[PDB]
Amino acid sequence: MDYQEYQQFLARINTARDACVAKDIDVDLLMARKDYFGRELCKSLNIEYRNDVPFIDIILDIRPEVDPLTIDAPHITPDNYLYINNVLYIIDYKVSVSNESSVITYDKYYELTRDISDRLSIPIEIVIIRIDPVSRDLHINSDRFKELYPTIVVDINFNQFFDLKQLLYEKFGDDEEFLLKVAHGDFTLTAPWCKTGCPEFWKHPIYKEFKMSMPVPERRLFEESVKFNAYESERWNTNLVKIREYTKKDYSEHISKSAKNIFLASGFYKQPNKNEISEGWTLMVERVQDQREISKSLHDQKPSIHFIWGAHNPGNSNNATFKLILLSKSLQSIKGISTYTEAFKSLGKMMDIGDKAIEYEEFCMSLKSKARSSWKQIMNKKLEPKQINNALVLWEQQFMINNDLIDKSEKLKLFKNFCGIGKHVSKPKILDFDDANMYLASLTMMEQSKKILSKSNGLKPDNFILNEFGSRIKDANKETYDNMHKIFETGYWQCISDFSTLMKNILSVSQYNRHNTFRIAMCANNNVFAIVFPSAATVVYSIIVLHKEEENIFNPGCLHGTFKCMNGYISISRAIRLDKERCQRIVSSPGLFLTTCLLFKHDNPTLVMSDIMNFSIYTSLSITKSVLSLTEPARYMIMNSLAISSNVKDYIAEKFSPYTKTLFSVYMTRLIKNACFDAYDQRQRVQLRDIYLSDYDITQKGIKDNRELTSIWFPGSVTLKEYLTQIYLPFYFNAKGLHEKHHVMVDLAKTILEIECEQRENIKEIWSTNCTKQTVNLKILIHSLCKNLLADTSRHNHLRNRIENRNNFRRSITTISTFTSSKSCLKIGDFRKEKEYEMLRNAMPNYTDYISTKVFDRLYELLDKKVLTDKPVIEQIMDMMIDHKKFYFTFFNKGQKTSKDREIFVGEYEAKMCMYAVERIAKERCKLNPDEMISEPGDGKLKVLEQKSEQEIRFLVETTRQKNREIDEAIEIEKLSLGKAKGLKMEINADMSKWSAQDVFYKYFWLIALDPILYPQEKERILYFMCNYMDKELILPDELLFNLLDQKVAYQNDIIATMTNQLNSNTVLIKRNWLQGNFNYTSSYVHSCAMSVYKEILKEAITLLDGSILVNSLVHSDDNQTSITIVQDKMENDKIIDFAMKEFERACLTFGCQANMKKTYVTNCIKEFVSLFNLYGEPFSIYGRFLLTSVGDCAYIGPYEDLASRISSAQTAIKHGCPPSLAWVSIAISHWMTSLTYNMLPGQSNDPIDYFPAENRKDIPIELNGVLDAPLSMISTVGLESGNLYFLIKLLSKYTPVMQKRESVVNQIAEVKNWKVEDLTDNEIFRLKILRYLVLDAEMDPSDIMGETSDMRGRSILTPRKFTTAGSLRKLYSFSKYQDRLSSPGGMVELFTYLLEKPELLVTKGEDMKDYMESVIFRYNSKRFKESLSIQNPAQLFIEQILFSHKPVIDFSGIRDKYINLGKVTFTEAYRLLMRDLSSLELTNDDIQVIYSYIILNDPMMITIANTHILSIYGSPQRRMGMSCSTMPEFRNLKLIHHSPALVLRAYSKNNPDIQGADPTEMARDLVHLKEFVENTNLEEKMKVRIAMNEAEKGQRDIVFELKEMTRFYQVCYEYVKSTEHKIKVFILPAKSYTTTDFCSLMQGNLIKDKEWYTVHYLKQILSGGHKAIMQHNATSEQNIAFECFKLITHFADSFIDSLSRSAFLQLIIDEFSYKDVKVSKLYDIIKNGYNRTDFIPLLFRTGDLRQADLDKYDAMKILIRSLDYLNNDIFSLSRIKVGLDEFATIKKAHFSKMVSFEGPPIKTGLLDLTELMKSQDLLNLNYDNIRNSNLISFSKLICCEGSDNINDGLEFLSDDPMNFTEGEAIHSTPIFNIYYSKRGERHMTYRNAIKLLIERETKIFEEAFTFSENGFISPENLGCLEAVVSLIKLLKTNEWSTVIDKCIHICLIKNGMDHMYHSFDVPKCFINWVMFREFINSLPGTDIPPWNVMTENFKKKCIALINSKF
RNA sequence: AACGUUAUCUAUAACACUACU
RNA sequence: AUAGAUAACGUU
Ligand SMILES: [Mg+2]
Ligand SMILES: [Zn+2]
């Protein structure tokens, strides 16, 4: 803070030019940070601030009476001291990331002060305060000091110092002397990881080819560089500098040529237009016709939607039996002849139950009841069909196939020709997407669908989502609620819901369907039925629709035929076969449909809901690859069309491959085709917003929001943000796993082998200068690598140690996560038995046998075979790099949502570890590189983009102004503007084609050869590794060989056979394709070096052009974002852009990369990078993806955790900028999906609303199948604790006393003991009982001082148990060993004893090979791990969870245990039993205290959230103008544990604080703290009692129970001992947030309303100083409230009040007002009797005081009161004072929006009441123009005349000093935009003058609005009319419109000087006769003045209504 | 499958819908 | 620089 110091340091940086003083200024910056932290800490702690006070001075201070010069005081200077309770404390402020400085300072101070403490007879306590800059976590060594001050609420931001340090580094980064000076140490290397190098590497054939490739000098340089040793040489850069100097000539020559190329460049770049697009489309259609088989028949189409629908019949019934009878009767009465009419009639006769409906119902209920009585399914009781009429009924809605009632030939025809059950090169058949007839048919189909579906439902729209979230959504936005109502009312919603429910029924009944039975499924609709035919898995079904009259059904091209029948027509759909995944997608479809509709329609009146519905119903239900082939390429086509420069034409001609098998696909293809042209047309209609820079931050930025762009998928006008949403969202409509393994595997192999062939036949040369494809310029690459390595190793000097520490190089193999997971891995060897396949090995000889096992099992096998050991991992990595000669790889399909899947490669363990080592080296190198982005954690790339955009905008504006100063001065001529400099902002968004396949691997070798921090032996070993790796062999998967060997017709041009010697071997040698994803960091790094070369080229070219350039290149892996800002005046921008693109391509090709010009594009402003956008400084993301993933897959273990998993996605959507109403929509959809999973919808069987005392499902807790209910900040912050938390806040608000109602949460939670339990309502009582007994433990006490937090306790209560099969588990070697141990006598008890001996292994990774083996063996005991190990189908789990809803699935024994002191139980019975049990329980005030203490008081985050909810106050709303990213601050600043939690647990397992890698004293402190926590929570005692009681109950030691209890104990300990986790969570907020309170305020204000956001401030200080698991019983202070109040008062008095009356006004407001319900006199008393008095010098001086000591302290911070009096005799400011002749002392500014928190008696000055001015909203702005252009309505609030004559005298009591006004200037750049900023206005513009102009203008307007009589306003008749109206308004009930009219007419009379008559106004004597009053008001000629007509007429209507209602 | 994350759960061991319609 | 399981996003 202290921004004055900020521009002081900025000026110092600007004037800085020497590296020898850069060190000094950096030290000064660090000292400034130190003293700023010290000042803030002292202010927080309410103590005096000192700075290095001498120790003798404090000795004298504490003991003045003792003589000096007798005890030798040490020369140490403590930062501060505190003497209380006869104890002295030494305080020092430290700002570091580690505690080394703190611990050494502690030791020194302690040792020095022991003797003084001994002699002075007073103990000395050393307190060291440490604050970590990146995360503001607090560290206090002394516990006694923490006891003295329980609450510490320090919260500050170091971002200013970080920015200044960044500026310093960028200003001096190139300076080598500066780099070596500021180095924190020297370059050192640890012991080499290996003792000997690899001598056989030099004879490797790959290295021979390498050597032959380079010319002789390069070979020599390489071979000496690989032998260079940094340790041996006197300088580590010697070889680097030598190589750089050698290559400097060639590098400079190439740079000079590339720069001088700019003149040759022409102005014709690759901008797209209609000609290119048309030619590309023609080429595309020609190519498609060549490849795909085009059809022109409508009958050849495939079903766009696998469904047919019809309206429901209200005339009929709804019972299931009646529906079945109606369906049978309809099927039995088919009229006409057709192919399958006889079969359908036979089916109708086949299920004819006759009139025996009751007997059939009895049978089905009996069977159902028998089934719903067992955990497992019933065996050995074979079912038998029962003959009811002519139907052999086997189960409810199931019918046996009776051959008697069906003809055999008809049966075979129906099953084969139609049903397809039982059946036995061409091209894919697609419809002509460009044929006019096909498009006409598509248009007709869509119009018919819209016509049928748009009809009203005819039924009430009541449903679960609306009922349970209407209030929340409507409060969020009324428009969204109305749109949802329109969605629900239409026929589209009914159709989609019926389809979903019917498809769910189909899925349910298809499980138990046999091969000779058929099922019937019904939905809510009485006309829609589904028939499910026998199956084997796949689901085969047909849809049947009964309708009164034909051609009235929704036919998405899937209707097989319509036939006449009784009471109308029956429509049969074609037989549909589907997979379970698509089945579940259809089931979940309604959520996707509703979300898509709401997202598309959100805030867009020009769009029509019908078109959005029509498009969404096809997008959501599209489960075919046809729409997949369209959604993906559309993004690139439309973006390139909108882009400034892109090669869209090629893309269309040789990439866009449409696959249109449906008419909807043709429609969407036409939509995309039109969108391309229309996007090219409208690219110039994008307009940027006006940047409101602040000279220290950028606010109100981004891109203007106006709808001019035509919408793509439907007619309408959309905003650019909405345009991007329409472009990008459809990609997320796709479904993953739509590829069939056969074809996708074949295509992946084809692509890989084709790339291999291309690289073998053509690519033979490695180094070239002409930029050959797949070639690298050697010289340039070497020079760039040398420069980048030098810079990186100069940045940090201990790189090798950091690499070893962070990547666990020293620790064991078992301590690395990636080596112990359960991912797939490959094993090679003689594995004949396990795989058994025989035909493959027999026919095909050369089979490199392989198997796919798990990583952890492979590691266990390797450890068992003694191949690997517990030695440091890196040594074993080197040993394996030498030993492992051969590498093998396999591949499979990722199953992504793209048109073509991305192949995924799996390698062996040895390759995994060696690649891990190399890639971690590269990653730790890249972490220092600013350009590298993978180093930045996830979601921080958005922040990087925002920072780059804002800094480049700043550079552009500054450079433009600086260059055009002279021209602007000359202007205030057209030729001068012509010759003035111009700006150009360009954004290149690029990706690289075939990043892994097409790459010169040799270029990485040099990156290792020139590496300094590697010893020559390590270099040799790594190079031998890569030489072996380039000889990798990819193994064809066994399935590919299976389906290739079973063709019987050889392929014409089989590349696989050619590479496999006609399938004679299953291994293919791959050389130049380093596998997909193996070397991300390495590749990325090299690309960053290439971007650095490009940056140098551009800078050199601009120097030749004599201009300014700023280039920012961001490189993730292959996706590159390059931003260029060029200011120059030589030639037009087109030549510059063409040159930039050409040289970008050249540089990208230089380093062996290849820019995908098809997907690479150029934009003026929009910067897309890894799916993150930055329109213009404004971050943006397509949050629709997270919204659509709300109904994704989940664990399906139980309702609560699935609700949690989907709320997770809802939260993630919120974090990306989703509006609150859409967030509620997503949450509601998630709740609906979870409810539908377990049949919990309202009215259904498992609906628990009836069984609980709840008005609606909101009252039921989440764990009891309730619904979420909390404000958005609650869910987004605490993560599902929001339910209980919000319930408790509601309780506090409802039941706390009025006096403490508005106090802090701590005061209320302490006063809770005074509640009357008899008042609580049942619902509340039930919820409190559930919290107290089901969640908490009864043994806890309200007097506890430390307790477990909600994070350390579970929440799930009801969890079904499924008797799942064991699985195969055969390939698992570790499983075989575990089974042998299990069969071994007494092995398990020995393993359990070992685990008890080291219990920390239960919750922490083992650090030893034996420990890892024991943990792996023990992990098999848990059935969950064994079940998860085998492959599973999420759809199968979902279906089984649906099916087992009614079976006893809840084990009530566990739920009973939770309360004091039979088998499985159903959900409904569980609810009944739980209510019966909780009825017997009881509550008391102590129980409520326990609940509140254990739920709220534990976590400081909970306290902060409760406070920010209770004390929130919302200010003036305003539209969201500029977004900005911000990370969430840590809510737990205090840290009680220092070591890592795993280390602390390891130490606590024993009692030895001294463990490996453990600091002794710090470890002892941590162990003491953990022991205190354990003994205070009684957790050890509770565990011991539990295990003892269980042992007594069983009679023998249930050892597994002991293991589980130990696991729970250590888990709770681990979660308590958690330090800061440094989670990276980014939120898009309307403003920048630095502190925690600012972040909370922005979050609260952003998530309340869609249209606008609010400014939120709190009545009291929300934060609380406490630890994670310690109850807090003390509130905070009020110092910050006083600070805010007095800052606001002083600044308001100075800015808006006349100087003469300022002191009197301040005295009065101190006298009687109060701020935030706190008397301002109390605040003045607090500030006066406080040590923070130097911040209020002017305020004190305006009341005298200051005791002559404040001046002394102020002088010490950087002089007599008598001087001050004369100096400030002139200056009348209340916040600004001048202590010296020029020295100025001021008070920090504050936002005026908090001013609403003031109240008191009115302050009447003249005709103005300043109290309303504080209470006002509009007139608090600082801009003169804003004040002068207000409305009379806002000013009207200030009118209090009581006998004034003129306006001027009353207005005299207003500030006459000139204020600031905002003015703007044009930027004159390629993207044209304005710049608005505030500056000091001249004298003639003041608050007085602004008020005068506003009042005169508004009074004239309102006067001419009320000139009723033609004579004039002052005419006697108009005066009489005004007297009449004032009499009327005074007599009748006061109205706000009446008051504003009265004030306006009164001020008009004041302006005309008629007030004396105004105060003489009365009821006219010529007029209580109300009838003639009505006559007169009805006679009033309401004028049509555009501003005033509305209020006048509304006033007239209100008055006439009131007078009518009066009588 | 590698990565970069983010958030959720931590048990000893033959049948759904059947609806405001 | 928790483990296990699951899910989602982005890159390869
Ligand atoms: Mg990209
Ligand atoms: Zn008056």
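Note that the numbers count up from 1, one per residue, in the order the chain is shown.
If you're wondering, the header gives electron microscopy, 3.9 Å.
Backbone N, Cα and C atoms are what each Cβ position is placed from, and that goes for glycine too.
A mutagenesis experiment is reported in Swiss-Prot for this position, A:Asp52 to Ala, and the note states: Complete loss of nuclease activity. Within 10 Å of the Cβ of A:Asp52 (mutagenesis position) there are 10 other Cβ atoms, across all protein chains.
For the recorded site, A:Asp79 (mutagenesis position), the DSSP three-state label reads coil. Of all the Cβ atoms in the protein chains shown, 23 others lie within 10 Å of the Cβ of A:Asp79 (mutagenesis position). What Swiss-Prot records for A:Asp52, A:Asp79 is Mn(2+) 2 binding site, and it gives experimental evidence as the kind of evidence.
One entry in Swiss-Prot concerns the mutagenesis experiment A:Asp79 to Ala. Its note says: Complete loss of nuclease activity.
DSSP assigns A:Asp92 (mutagenesis position) to a strand. A mutagenesis experiment is reported in Swiss-Prot for this position, A:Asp92 to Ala, and the note states: Complete loss of nuclease activity.
Per Swiss-Prot, the feature domain 'RdRp catalytic' maps to A:973-1161.
Here Swiss-Prot flags A:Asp1119 as Mg(2+) binding site, drawing on a curator's inference. Cβ contacts within 10 Å of A:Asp1119 (Mg(2+) binding site), excluding its own Cβ and spanning all protein chains shown: 21.
According to Swiss-Prot, the Zn(2+) binding site annotation covers A:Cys1841, A:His1946, A:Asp1955, A:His1959, on the basis of experimental evidence. When Cβ atoms from all protein chains are considered, those within 10 Å of A:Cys1841 (Zn(2+) binding site) total 20, not counting its own.
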Set of same-chain residues at least 6 away whose C-beta sits under 8 angstroms from A:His1959 (Zn(2+) binding site): A:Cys1841, A:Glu1842, A:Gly1843
Recorded positions near ligand 1 among A:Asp92, A:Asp1119, A:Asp1955 (Cβ under 6 Å): A:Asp1119
Which same-chain residues, if any, lie at least 6 apart from A:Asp1955 (Zn(2+) binding site) yet have Cβ under 8 Å of it: A:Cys1841, A:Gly1843, A:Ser1844, A:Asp1845, A:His1946, A:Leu1949
Neighbouring C-beta atoms (10 Å sphere around the C-beta of A:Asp92 (mutagenesis position)): 22
Of A:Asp52, A:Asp79, A:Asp92, A:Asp1119, A:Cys1841, A:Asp1955, recorded positions neighbouring ligand 2, Cβ under 6 A: A:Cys1841, A:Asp1955
Nearest of the recorded positions (A:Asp79, A:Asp92, A:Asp1119) to A:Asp52 (mutagenesis position), judged by Cα-Cα distance: A:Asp79
Helix, strand or coil at A:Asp1955 (Zn(2+) binding site) [DSSP, three-state]: helix
CB contacts for A:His1946 (Zn(2+) binding site) [other CB atoms within 10 A, all chains]: 23
For the Zn(2+) site built from A:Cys1841, A:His1946, A:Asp1955, A:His1959, further residues of that chain with CB within 8 A of the site's CB center: A:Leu1807, A:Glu1842, A:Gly1843, A:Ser1844, A:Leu1949, A:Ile1950, A:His1956, A:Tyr1958
Rounded Cα-Cα span from A:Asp92 (mutagenesis position) to A:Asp79 (mutagenesis position), Å: 5
A:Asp1119 (Mg(2+) binding site) versus A:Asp92 (mutagenesis position) - Cα distance in angstrom: 48
